[PDB]
Every structure is written in structure tokens, then in C-alpha cells.
Amino acid sequence: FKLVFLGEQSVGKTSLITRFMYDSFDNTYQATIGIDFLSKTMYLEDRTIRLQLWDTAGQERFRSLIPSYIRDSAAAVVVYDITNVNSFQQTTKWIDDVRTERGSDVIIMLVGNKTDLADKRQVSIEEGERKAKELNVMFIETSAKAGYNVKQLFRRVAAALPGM
Ligand SMILES: Nc1nc2c(ncn2[C@@H]2O[C@H](COP(=O)(O)OP(=O)(O)NP(=O)(O)O)[C@@H](O)[C@H]2O)c(=O)[nH]1
Ligand SMILES: [Mg+2]
């Protein structure tokens, strides 16, 4: 099951993955160079879901590679930063990009990350929910830093993956 993480640079794609994989968080920003692969098999009672995590770069110089990264994805996790309006606005085109590559053969989750920065919120949870409904995708808010909703993010995505 190919799961691609997408979104603007510095929204916390890698940190979400690190938190899910290792229950750790690093405050120091280490930009993803193109793509990094990780594997995690989620061991549910009725199925086994070998996740192939495609951690993609949000930096502009890798943008041309994004279509190739989305190719054949079973799931797309589109991440924004709740403190960054631009990052939220850009999620429509990320989700658009997934749709024109995958049509309906993809599970899409819209993630509003960094809820630990509640003081600096620029996008409300209602705005996030609204966009998800408009774009017919799932929605969740997370904090990679605190750990909040990270396990839930991955569990909900995996639950949504079609059986066949
Ligand atoms: N407060 C807070 N900071 C976070 C959170 N998630 C990530 N960060 C911080 O935001 C910065 C970017 O995180 P990172 O995971 O590298 O983002 P990215 O989306 O992978 N960026 P890139 O596209 O360049 O790989 C880092 O300094 C990280 O510590 C979060 O939930 N809360
Ligand atoms: Mg990254």
C-alpha cells in the first residue's frame, strides 16, 4: 500500500512520519531531499497492511518529481500547518494533483498539523473540515510535536484503504 505524504515545505510531513514510526520529534528542521522511503506494516485483526511510506519534499526544486511520487499511490496524506494560511490554501492543488493522477483509486486525508501552536492558529478546525467535505476527503488535526492524533491519523487512513 503506497502512502504518499504531500504538502508545502515545513508543514511537518516528516515529523508526522517520525512520530508515527518512532514516537520522537526533532525541533531542528531537516528538509527532505526529493523522497525518503519507510516501511511499516500495520497489524490489524482482519488484515495486514504493509505501508510503503513515500515521504516527499515540499521544497520547490523537487516539484517536477511530485507526479512520479503520486503515481500508483493507494493513499495520499496532504499536510498543512494550521499557523500558515498559504500552506492550507495550497492543499487544494495538492489534492487536485492527486485526483488527476489517481481519480477515485486513492484514499485522501487532509491534515492540519501543529495544533500545539494553538496561540498562532491561522486556520480554524471548521475551515479545515469545510475544505475536506468540499473536496470529498477525510480530515484530522494533529501535533507531531505533542504526538496528538498521530496514531489516529495513520489508523484512520489504513482503516479506509479498500479491501481489494
Ligand atoms: N510546533 C510544531 N512544530 C512542528 C510540528 N511538526 C513539525 N514541526 C517542525 O516544523 C519543521 C518542519 O518539519 P518537517 O517535518 O521537516 O516538515 P516537512 O513537511 O517534512 N518539510 P519538507 O517538505 O521540506 O520535508 C521542523 O522544524 C519541525 O520541528 C508540530 O506538530 N508542531
Ligand atoms: Mg520532510
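Chain A is numbered as in Swiss-Prot; shown residues: 14-177, in order.
Here the Cβ of each residue, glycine as well, is placed from N, Cα and C on the backbone.
Record features, source Swiss-Prot:
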type    : residues                                            : note
BINDING : 23-28, 39-40, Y42, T45, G71, 126-127, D129, 156-158 : GTP binding site
BINDING : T27, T45, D68                                       : Mg(2+) binding site
MUTAGEN : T27 to N                                            : Loss of APBA1-binding. No loss of RIC1- and RGP1-binding
MUTAGEN : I46 to E                                            : Loss of RAB6IP1-binding
MUTAGEN : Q72 to L                                            : Loss of GTPase activity. Interacts with APBA1
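Features recorded in Swiss-Prot, as mapped to the structure shown.
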residue	record	DSSP (3 states)
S23	GTP binding site	coil
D39	GTP binding site	coil
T45	GTP binding site	coil
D68	Mg(2+) binding site	strand
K127	GTP binding site	coil
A157	GTP binding site	coil
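Checked against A157 (GTP binding site), the recorded positions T27, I46, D68 differ in C-alpha distance, with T27 being the nearest.
Of the candidate recorded positions, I46, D68, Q72, the one lying closest to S23 (GTP binding site) when CA atoms are compared is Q72. Other than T27, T45, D68, the residues of this chain whose Cβ falls within 8 Å of the Cβ centroid of the Mg(2+) site are, in sequence order, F18, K26, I30, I48, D49, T69, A70. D39 (GTP binding site) sits 10 Å from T27 (mutagenesis position), counting Cα to Cα. Take the CB of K127 (GTP binding site) and look out to 10 A: across all protein chains shown you find 25 other CB atoms. In this view, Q72 (mutagenesis position) is surrounded by 14 other Cβ atoms within 10 Å of its Cβ, with every protein chain counted. A Cβ distance below 6 Å to any atom of ligand 1 is met, among the recorded positions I46, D68, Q72, by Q72. A Cβ distance below 6 Å to any atom of ligand 2 is met, among the recorded positions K26, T27, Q72, by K26, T27.
Ranking the recorded positions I46, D68, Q72 by Cα distance from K26 (GTP binding site) puts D68 first. Rounded to a whole value, the Cα-Cα separation of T45 (GTP binding site) and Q72 (mutagenesis position) is 8 Å. Residues within less than 8 Å, Cβ to Cβ, of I46 (mutagenesis position) and separated from it by at least 6 positions along the same chain comprise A70, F75.
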